[PDB]
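S.K.: I have a structure here, written as structure tokens, and I will follow up with some questions on it.
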Amino acid sequence: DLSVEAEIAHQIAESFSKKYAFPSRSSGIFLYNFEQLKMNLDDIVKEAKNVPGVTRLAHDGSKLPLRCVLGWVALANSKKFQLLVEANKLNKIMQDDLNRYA
């Protein structure tokens, strides 16, 4: 579908610079945004569709779980993000995010 791509692209573009908190390996949190992926918007949208539920949510026009989407796309595309992030805590976060946005 291409209308869901538009909504995903629009919600991601509006928040493209917004900083989100992800768990670190040292401790605490580090900040990340979509911009630091160094990826083109079209590529992020394409990758965001792997996140469970976001295509349905975008079809309905609901707010997307952007922190969960960013962490998902980053875990798959940024070797630096992978090395900064504690994956176990990221996993649980993205899981809890998707259950709240149900």
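The residues of chain A that appear here are 194-295 by Swiss-Prot count, in order.
Header lists the method as X-ray crystallography, 3.0 Å.
Including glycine, each Cβ sits where the backbone N, Cα and C put it.
Dumping what Swiss-Prot says about this protein:
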type: VARIANT; residues: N226 to H; note: In strain: Ni-CE
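In terms of burial and nearby residues, how do these features look in this structure?
M.R.: Under DSSP, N226 (variant position) is assigned to coil, being neither helix nor strand in the three-state scheme.
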S.K.: Within the chain of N226 (variant position), which residues six or more apart in sequence place their C-beta under 8 angstroms from its C-beta?
M.R.: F209, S210, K211, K212, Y213, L263
